[PDB]
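Student: Structure in structure tokens, see below.
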Amino acid sequence: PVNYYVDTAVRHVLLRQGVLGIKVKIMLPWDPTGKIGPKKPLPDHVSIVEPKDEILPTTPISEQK
Amino acid sequence: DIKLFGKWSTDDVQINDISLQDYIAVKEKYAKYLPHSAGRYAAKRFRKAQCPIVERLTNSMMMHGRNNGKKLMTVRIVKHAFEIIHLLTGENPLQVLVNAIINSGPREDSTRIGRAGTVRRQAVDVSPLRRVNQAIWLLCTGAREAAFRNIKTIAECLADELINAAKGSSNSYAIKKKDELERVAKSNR
Amino acid sequence: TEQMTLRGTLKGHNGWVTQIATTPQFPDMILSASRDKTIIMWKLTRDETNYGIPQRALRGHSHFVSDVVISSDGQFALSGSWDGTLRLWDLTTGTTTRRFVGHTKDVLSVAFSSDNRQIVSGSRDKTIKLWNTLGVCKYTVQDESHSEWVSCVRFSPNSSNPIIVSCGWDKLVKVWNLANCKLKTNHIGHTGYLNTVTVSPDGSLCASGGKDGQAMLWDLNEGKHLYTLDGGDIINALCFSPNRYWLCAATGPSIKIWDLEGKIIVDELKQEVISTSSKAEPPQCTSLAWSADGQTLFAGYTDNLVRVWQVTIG
Amino acid sequence: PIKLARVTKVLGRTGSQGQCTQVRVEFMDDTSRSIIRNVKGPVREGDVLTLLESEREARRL
Amino acid sequence: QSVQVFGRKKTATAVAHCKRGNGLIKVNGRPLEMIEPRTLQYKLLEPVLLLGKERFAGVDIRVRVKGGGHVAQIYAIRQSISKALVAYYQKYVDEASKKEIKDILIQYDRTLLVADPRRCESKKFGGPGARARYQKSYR
Amino acid sequence: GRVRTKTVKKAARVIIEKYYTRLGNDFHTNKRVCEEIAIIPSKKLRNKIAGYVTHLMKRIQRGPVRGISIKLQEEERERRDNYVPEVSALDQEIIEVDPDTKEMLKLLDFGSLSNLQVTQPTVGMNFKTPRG
RNA sequence: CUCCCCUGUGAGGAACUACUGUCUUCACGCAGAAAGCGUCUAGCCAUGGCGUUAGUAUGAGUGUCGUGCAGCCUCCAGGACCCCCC
RNA sequence: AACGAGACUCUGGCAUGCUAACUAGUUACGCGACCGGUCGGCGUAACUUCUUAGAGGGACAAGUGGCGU
């Protein structure tokens, strides 16, 4: 996942003293692409949809339409 | 009917010991036509308890380097060895494998105790599977050492070492190393 | 004045029996679709050692076959399967004449009409599909057909205007009218998912059952709640007797033959005598089939067997 | 005398290098005598061991 | 009257074609007894002698085998003919006689109707073989 | 060694706790239940979680599970627990009692109770464990 | 304190030559030991390996001579039995 | 609760169910040959078991029985 989920950049600054190399690692959040948020989710992540509220039955009812 | 190498009969043979009756194969079902089944008996623990005994003698005959990968060398050699055996003793050659296994296997054996370089052994006793295995080892190794250069066929020399391992003579390299093990077992106790 | 006895046991199968389908045209043969991907053709030789012996094992499926129904004639059969494929089988040549696709989920149930040109199926895609004998799909109902899976679909063989009854996991039993492709009724009695809907040859009595454990008998023509039967565990299968007016409920541990006029449970069918394996769950009853004969019962199990029941009349 | 023996239980593995198995011995003579014993190679319960010295007892390596 | 199967062992593939006939069974243009190891003769007729000759009297199998090694190919023809007489008995015969054939072939060798999934692993760097490695030395 | 990740067991815990009515003791049943109820990537995750939902149900029908609270098994354990024998175990025609207990009752004017039976005091005094 | 089923080698017979299998004697090749004596190795130390005793002392088998050993009948015994002791 | 372990990607094993193939073959029918077959010999329709490679199924310690607070 780290392939599509994060972005790494390495550079060299050139100064009197020498060169300083640098690394910047950035991680993107999840879901639909806004130019960010790569669609496919972490293989670990498990999302549970909350149960849609269901009417508790009282007495049998038959409705013809 | 199931006939070994086309001319033998497996179901008529007999086992005289209870320890080796539960392990040694080719009596009831396991009897096959040919030794090479290319099955996996090293898959799980004691799954190699159930593979055909003739195949077991077969597997151990490749045991030195140049012969290693070539299995068929053995199902050749085990072929002519049996057909030789029947000519000498005149009994079911698969009775001769049973008796050689039973007699060649150790009984008691020594386990090395001490610090490295000083061998001081204590006597313990062999497990049935271990008995079978060590026995067959002894058979194949006795055959090799005996057949290196006498210009004997390994067919001839294994029939030799097998019949001799069956009778109980000191001719067999097998019975020799066994007798040493048991004697060291006596030394310690 | 009647009792019931265990006649014989049928092993053709390496897995569960999902649905059993009998036929009037041949009281001798049965069709058993199983968890092993196989549709086995059962020949009854009625001998001493074996009550029946398998004839034709049909493999068109990469997956389990959920339900099977036969034509009124001894040739054609039909099979739904979870790989998402419905199929038209020839029991005579043992090959597949027609294939039905266009389901994106498992095919949970399929119903063949009394007129033998129509197909009405329902699926875990929450779809009720209308199929033609040549493979072509007519009308797809997304209408609120259900908010959950369709577990069973059954035709109604009645003289009054034709009706198809489907039961969902959303606890609704829905009634639909053919040729208008319309939703004519909503039946809500239930707690928990629905498993099977059956429709008597009368057309008047339809039975539905589910996790609630209570058999619900509904009136199809009038659209009125009729009766409520109390019982344990899960109703897996329900089948009506053509001539005996008996509603046979299939629950996992026990099968219950109900007499609907007197509200009397006729016989409760369970047998296990063993003390060592008694800690186990008794093998469930997956399906139920009533032969057109009325004397012979054919039931599938989680024991990967087909056990049959015979009626002792006094 | 030569005797026979039965495996009642497997307890642990005795050894420097973890060689021997330490197993429990019933006598096949239908006697109830119970002796612990050291055995080499693979052992599963129920097996029969042949003892050349049958009065000997097990020590910890 | 026609049924087709395939045997598999390692890289060796067999293809068995079963038609109604006199009982002729040939492999890539030659009978059962012309095959390369003659030592391995008896492993080839194993289902035959197990199934009886009567059930092969009405079955003509032409077998085409390419791939793998010599030994593997005989396991391949074994597989092909066994799977052939089980899969033919389904379509053109009843399931009772297929159960007879199967109960006879299964209790002897499980490799008759099944194949061994196992096939060669990949040797990787740092060693001569799959696991096996190069020597190392201190001092 | 086959052992379930935190993911597996936590997920099957919450799935069971919310959806307890929809699950059943069959594997593929709840496998297809969880392909819907939750959103899981891949396969080997899905299958494992479902396996644990199942396993956990086979432990639920036995009795109370440490991880989950459902009102349905609270209610079935309200049935199971509620019990009573035809008569109480607190009803005996003769209940035996020590002289002093009789004294303490005599303080409360209950020395008139019928059911009592005064039993002989024990003569030795050793209630104590022999230290060492 | 026994009696009577099977094992032995103690005495009488047939057989023994023809029957078969084993111990005698000669040519044959194959494995093949030790008491010890030395050496090496375990930090020091053989209870081990290796050298020399020696390819000795031996034993398993194939072909020669046995007038053998037998196998078939009896007992004299020895053990399983019983009892008995518990 | 978070990273590391796992999950994940890459490879092998399953599919006589699906999607198909003249740049892979199969079955069938012709011609060809030598004594009904044998043939990598030559061409046409038949299809996917072989041969490929996509989709998606399949295994989750699952089922039963033992050791386990």
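What you see of chain C is 2-315, where the numbers are those given in Swiss-Prot.
Per the header: electron microscopy, 3.9 Å.
A Cβ is built for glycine as well, from the same backbone N, Cα and C atoms used for every other residue.
Here's the feature list from Swiss-Prot:
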MUTAGEN   C:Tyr52 to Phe  No effect on binding to SRC. Abolishes binding to PTK2/FAK1 and reduces cell adhesion and foci formation
MUTAGEN   C:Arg60 to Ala  Decreased binding to PTK2/FAK1; when associated with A-57
MUTAGEN   C:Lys127 to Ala  Decreased binding to PTK2/FAK1; when associated with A-130
MUTAGEN   C:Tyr140 to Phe  No effect on binding to SRC
MUTAGEN   C:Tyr194 to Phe  No effect on binding to SRC
MUTAGEN   C:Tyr228 to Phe  No effect on binding to SRC. Does not abolish phosphorylation by SRC. Abolishes phosphorylation by SRC; when associated with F-246 and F-302
MUTAGEN   C:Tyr246 to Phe  Abolishes binding to SRC. Does not abolish phosphorylation by SRC. Abolishes phosphorylation by SRC; when associated with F-228 and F-302
MUTAGEN   C:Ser278 to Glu  Enhanced translation of mRNAs containing poly-A leaders
MUTAGEN   C:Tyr302 to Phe  No effect on binding to SRC. Abolishes phosphorylation by SRC; when associated with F-228 and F-246
Student: If we count other C-beta atoms within 10 Å, could you say which of the mutagenesis positions C:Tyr52, C:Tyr140, C:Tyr228, C:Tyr246, C:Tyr302 has the fewest?
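Tutor: If we count Cβ atoms within 10 Å for the mutagenesis positions C:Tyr52, C:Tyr140, C:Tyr228, C:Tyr246, C:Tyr302, the smallest count is at C:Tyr140.
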Student: Measuring Cα to Cα, how many angstrom lie between C:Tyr228 (mutagenesis position) and C:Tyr246 (mutagenesis position)?
Tutor: 15
Student: What Cα-Cα separation, expressed in whole Å, is found between C:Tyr194 (mutagenesis position) and C:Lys127 (mutagenesis position)?
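Tutor: Per the Cα atoms, C:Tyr194 (mutagenesis position) and C:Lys127 (mutagenesis position) stand 13 Å apart.
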Student: Compare the Cα of C:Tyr246 (mutagenesis position) against each of the mutagenesis positions C:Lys127, C:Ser278, C:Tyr302 and report the nearest.
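Tutor: Comparing Cα positions, the candidate nearest C:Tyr246 (mutagenesis position) turns out to be C:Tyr302.
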Student: Suppose we call a site close when its Cβ is under 8 Å from a Cβ of chain F; which of the mutagenesis positions C:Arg60, C:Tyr194, C:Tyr228 are close?
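Tutor: Contact set vs F: C:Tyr194.
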Student: Just to confirm: which same-chain residues, 6+ apart in sequence, have a Cβ under 8 Å from the Cβ of C:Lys127 (mutagenesis position)?
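Tutor: Result: C:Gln143, C:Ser146, C:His147, C:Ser148, C:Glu149, C:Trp150, C:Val151, C:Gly169.
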Student: Rank aside, I only need the closest one: which of the mutagenesis positions C:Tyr52, C:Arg60, C:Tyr140, C:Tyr302 has its C-alpha nearest to that of C:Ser278 (mutagenesis position)?
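Tutor: For C:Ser278 (mutagenesis position), the spatially nearest of the mutagenesis positions is C:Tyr302.
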Student: May I ask which of the mutagenesis positions C:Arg60, C:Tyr140, C:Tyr302 is closest to C:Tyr52 (mutagenesis position) if we compare their C-alpha atoms?
Tutor: C:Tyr302
Student: Considering the mutagenesis positions C:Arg60, C:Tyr194, C:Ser278, which residue's Cβ sits among the greatest number of other Cβ atoms within 10 Å?
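Tutor: Per the Cβ count, the most surrounded site is C:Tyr194.
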